[PDB]
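Asks: Please see the structure below; I have some questions.
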Amino acid sequence: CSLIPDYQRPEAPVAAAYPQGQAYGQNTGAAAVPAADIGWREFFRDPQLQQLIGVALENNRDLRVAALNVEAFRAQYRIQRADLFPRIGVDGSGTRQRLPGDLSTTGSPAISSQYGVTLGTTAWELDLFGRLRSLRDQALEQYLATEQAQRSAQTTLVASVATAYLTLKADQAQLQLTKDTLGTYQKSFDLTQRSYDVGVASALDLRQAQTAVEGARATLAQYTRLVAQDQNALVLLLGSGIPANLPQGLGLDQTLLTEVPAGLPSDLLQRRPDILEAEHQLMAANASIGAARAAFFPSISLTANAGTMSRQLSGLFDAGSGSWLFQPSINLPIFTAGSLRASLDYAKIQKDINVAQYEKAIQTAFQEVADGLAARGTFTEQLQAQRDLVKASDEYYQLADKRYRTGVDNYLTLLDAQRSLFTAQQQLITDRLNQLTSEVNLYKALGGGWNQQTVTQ
Amino acid sequence: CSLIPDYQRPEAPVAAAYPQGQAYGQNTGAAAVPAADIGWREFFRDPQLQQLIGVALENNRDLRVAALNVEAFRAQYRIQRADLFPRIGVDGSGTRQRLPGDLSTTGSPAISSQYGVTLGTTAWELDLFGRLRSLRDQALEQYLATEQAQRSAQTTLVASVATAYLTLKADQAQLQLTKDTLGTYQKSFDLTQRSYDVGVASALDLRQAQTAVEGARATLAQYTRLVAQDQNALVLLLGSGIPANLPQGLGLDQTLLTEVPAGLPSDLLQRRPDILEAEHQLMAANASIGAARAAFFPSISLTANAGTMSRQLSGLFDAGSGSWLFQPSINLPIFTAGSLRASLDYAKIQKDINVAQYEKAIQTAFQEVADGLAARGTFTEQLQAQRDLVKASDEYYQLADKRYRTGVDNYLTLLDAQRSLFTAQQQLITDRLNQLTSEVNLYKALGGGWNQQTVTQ
Amino acid sequence: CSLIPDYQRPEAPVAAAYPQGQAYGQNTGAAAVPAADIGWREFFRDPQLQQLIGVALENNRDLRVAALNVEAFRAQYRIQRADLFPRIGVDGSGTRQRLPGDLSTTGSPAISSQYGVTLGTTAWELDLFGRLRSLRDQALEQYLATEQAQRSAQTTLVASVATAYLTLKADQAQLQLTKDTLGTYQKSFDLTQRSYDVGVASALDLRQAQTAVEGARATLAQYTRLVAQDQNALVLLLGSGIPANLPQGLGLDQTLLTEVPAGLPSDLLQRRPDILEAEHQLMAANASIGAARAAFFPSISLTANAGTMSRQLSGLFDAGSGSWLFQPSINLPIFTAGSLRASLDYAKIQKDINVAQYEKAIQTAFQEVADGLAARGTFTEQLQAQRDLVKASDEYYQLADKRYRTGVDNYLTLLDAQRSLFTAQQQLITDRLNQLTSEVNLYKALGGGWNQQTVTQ
Ligand SMILES: *C(=O)CCCCCCCCCCCCCCC
Ligand SMILES: *C(=O)CCCCCCCCCCCCCCC
Ligand SMILES: *C(=O)CCCCCCCCCCCCCCC
């Protein structure tokens, strides 16, 4: 006999297929390679970055923690498994009481004494109904589930390292742009100086020029700080100072990652890490019902051993001192104040809770992937659209640039051209990044990179 | 006896009445209707949204979770309650040992044997001092508390759903604004294209006219994305794909809720969910001192049973095999290494912790409501004040619109009109939301939606 | 014996010294006083704020909690100490059974009875291999750790309060700047009203002049709200409404704190709080291996007591009734299905996990200080460079101010002067703050304020 019920994974309560239209590309359908099976070494192309992932994996503690965390639950599974088996031991015991008149067999105050040394168990429970096999399962699951959770955690170390490198490099490009426009700003302000002591530039076109230059001298220092902060942001996730012998790193403008299929939603149910932890996490608690159930049932204890006894010590390892005990026991509950029903329910409930929980994780995937397909299905278009506000403004730069020094126009159109452009340059870089984020997190949500390499069928 | 001490709820260590002045309206005083008793189906007027709340209730797993949680702690209370009662059962046991000479009663190796099937309890505790009623109350409390926390949770589900539907609708409204100003922008650029190949529009006035249009073409894509992101944001909290047959949903510009009375601070204590869990939480640990105390006291144990025995199996259910046992026990400790003291302390402290925690939650309510009263007491004012920067800009738009195509002026003052307007438009939508937000959160803070309906004394 | 392994604090896996260069000042080297040893009543110079810290110390509930927690862990340690010691009790027990023929000593149904009242211990474990001592140390450690963590959390209450006071004052300075430029803006608009009903000011120059004043009347209400929100932010951390009798608080422009030495990283290991909790946290589980080891070894039980007994109650405290027992026992397991291996692993692992955690905490310290040194090594320069964009913009304000009313120029170069100035003003305050922030947090990460006073050598 064994009392665990029939696992029956619930039906994923999200839409059968991802929603569409209002920013969503076409639904490619069943993918022949899941993102899950697509290794980040492939999905990331930037090899200097790739080898940063390398270093983060082999170093980041929070992943270590999450790795050991498994070794624990295997160990905890072990301990549970043992309890199917009987605890055998060598054991010596004494006893040496005075009794009173009415008690000693002598009818008068005497002092009994028993000694024994033996090899056997006390109170071994003989799983007939599998109260134990159940428990063993609970912890087996809670183990397996932990395995998953580890996988779940790496994909996130990867993603977060991608991301960090990116805000780092991105902020690096947010910087050099500031260098260029610093030399530019100051050269501009110096040609509105000779031209001032020469009266051609007024004090207004001089103060303006000063607000440009100063407007830059500030966003210099900022994208300096936010460079070091992004650097610090990195070595952490690394667990190692960044090595010197890094490969040649690329630049945001490139094409750094593979475009990844989004498959069906149902796909998740066999591939998204946490969503499996969830499942086993559920499974364990289902076991815990079996365990509960069995407490309604006859438990068969068994004490038993064998060795040598006597009345004084001395005659222990001497002839005939041989002894032994056989002491089985069958017990069965007739009244607890529904204690049993009560803590059977607690367990059934806890199942249900984990059912619910499975369902929450699932329904959170849909969300997190959809957000990334909105993002996929919008960011490209925003990338062309902002690419234009660069050109239009670089021309609307050159033209006003010359037109100011040509007496036709003022400085306010020179200046405002500079805003209308610089803004478009920063926001450009940043837009690039967040398209990247969007894709990296998208990579994750569909199964991320447990795999270094890509694998098939 | 029962050594649980006298609960004496502390005094809510915040200001007596909500602070005033620097952005706070008038303090209406005791409200005849607590926001608490005011049901969201009333406090929300948008019936489409209302019914979304409905769906999010019947569906969200996170609530399911938190709801079961109760049931668990009920069962947990059950389990503790059964402990007052004796654990009764059928029970069979054997024993069958060889003894050595000095130990068998025959003075010579013989083999004893005892068999017994009885119906009784072992070491049942009589609750005299109420160590057990104590635990029972601890568990009852951690249960009741858990009821509260469920209520707390739902209010946050409501609030968060209102909010989602909102930023969703607010980004919907953020969008059509960009449809409009897209057709507007391109119309404008094309009337600065005929006018270009015709020489009336320069190349500058063609490149600015290109950056307005371009600056739009991207804020299109963005508010196209941040719409699917907010959509995705919804079905989650829904736990269900949004049904088709929803009523007619309204628009931010309306008047979607009931203004809510802010009542007195004192009011929180009897109505704001979490602030009760806190209390009961505190109360649970209060009992847990009772418990500790009692282990200083005489504990009464009791083993007792009756049925048949014998010296070989067979003669069990036969005549005279009748047996029984009565075996009472009294224990009173006269030395642990101050164990009982130290472990009493723990539970005392733990009460104190929960007192402190009660106080925390109280003082966090004050804050979170007051923030909503600065919010109430300024958002309307920023709503009129921003309503103006729309009109003044729409005029400073019609004007410069004509004035540019009338050759009096340039394009820079057409463009800057466009900025200084569209800016005020978006900022207006967002300021609408944030006012709303602030009010939903305010609703919550004062006792939120437990009740679908609004109920009287 | 004592099987607790030999603690060996791992080597702090970060860079030997603070990263340098791309925004980092000079690395002053070992500091003669750690930021740790330096007092916040000295590091902070605003004495009004200083007494805000005083207030938030003597009150804040979250720190209280955090403090009680210690006491509880002392208590828990206590209880674990006690187990070295034997559990002594006065104790009474009875027994009264009807046997059947073959079992009664009378060969025919009769009813036995035994009574006793004795002062002793049962099953006291003699700590030989120090399994218990081990545990004692475990809970001692986890206690000591809890001590550190408390200190940890105080530094953070300070930091959070410095902060809230700041963003408070910073938002106040953000406000009066708005009062000023409101009287300014309305004056301006009315001088472009007399001049409008007089023809000199156009209708465009009146709608621009209307969107300035309207852009201000708006940013009034906002910075009015985010001051009551930054107020509510404060009394919370305070745990008390802000006293009337505070001293004279300063203004962001001052020099409110002591610049602090950032010493060697190594210094962290001996001074930054959480990094210690972790260490002890590590040490605790270190002991936990000792404890596990020992279960491989013989355990030595000892039931033992003394008193008076008899066969009927009566002759209890009557002559001869004297009795006693001595009943020692040694046990050594020979087989558990690897249970002891497994549960030894779990404990070994749990050490290694705490190793990992020590390492991660250290590695987050680096990060959080480096960020503060980028910050320290940039904010000064962004402060001079933003100081300039103020002057350049107030000049480029006075100029265009007179120049507009002197007919030479339009209003757009009055308005854009106003933007390019006021924006520089707001962002100037904000920048002041974020520098301050960066510096408070810096002071925290390197030991923060345990000490009100500064101590040395
Ligand atoms: C679930 O009840 C499975 C068993 C029922 C089938 C037949 C009976 C077999 C078990 C009898 C138990 C007695 C022997 C146990 C001694 C240790
Ligand atoms: C706290 O317990 C104070 C009272 C003293 C208790 C001492 C022991 C005597 C109690 C007698 C109770 C009889 C009740 C019978 C059970 C149904
Ligand atoms: C851990 O408990 C290991 C157990 C082994 C202990 C060894 C016992 C040795 C006994 C001799 C001690 C006599 C002391 C005289 C010294 C001069």
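Chain A residue numbers are taken from Swiss-Prot; in order, the displayed residues are 18-474.
Each residue, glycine too, has its Cβ placed from N, Cα and C.
Here's the feature list from Swiss-Prot:
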MUTAGEN   A:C18 to G, F or W  No palmitoylation occurs. The protein functions normally in antibiotic efflux
MUTAGEN   A:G216 to A  Abolishes complex formation
MUTAGEN   A:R420 to A  Abolishes complex formation
MUTAGEN   A:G424 to A  Abolishes complex formation
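Locate each feature and note its surroundings.
Replies: The Cβ of A:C18 (mutagenesis position) lies under 8 Å from the Cβ of A:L145, A:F146, A:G147, each on the same chain and at least six residues away in sequence.
The secondary structure of A:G216 (mutagenesis position), as reduced to three states from DSSP, is coil rather than helix or strand. With a 10 A radius on its CB, A:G216 (mutagenesis position) counts 7 other CB atoms from all the protein chains.
Taken residue by residue with DSSP, A:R420 (mutagenesis position) is part of a helix.
Counting Cβ atoms from all protein chains shown, A:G424 (mutagenesis position) has 7 others lying within 10 Å of its own Cβ.
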Asks: Looking at the mutagenesis positions A:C18, A:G216, A:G424, which have a C-beta within less than 6 Å of some atom in ligand 1?
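Replies: Only A:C18 qualify.
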Asks: Only counting partners 6 or more residues apart, tell me which same-chain residues put their Cβ under 8 Å from the Cβ of A:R420 (mutagenesis position).
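Replies: The list for A:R420 (mutagenesis position) reads A:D426, A:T430, A:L431, given in order along the sequence.
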Asks: Which mutagenesis positions (A:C18, A:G216, A:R420, A:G424) come close to chain B, taking a Cβ gap under 8 Å as close?
Replies: A:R420
Asks: Which three-state DSSP class does A:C18 (mutagenesis position) fall into?
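Replies: Where A:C18 (mutagenesis position) sits, the three-state DSSP reduction gives coil.
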Asks: Tell me the Cα distance separating A:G424 (mutagenesis position) from A:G216 (mutagenesis position), rounded to the nearest angstrom.
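Replies: On Cα coordinates alone, these residues lie 13 Å apart.
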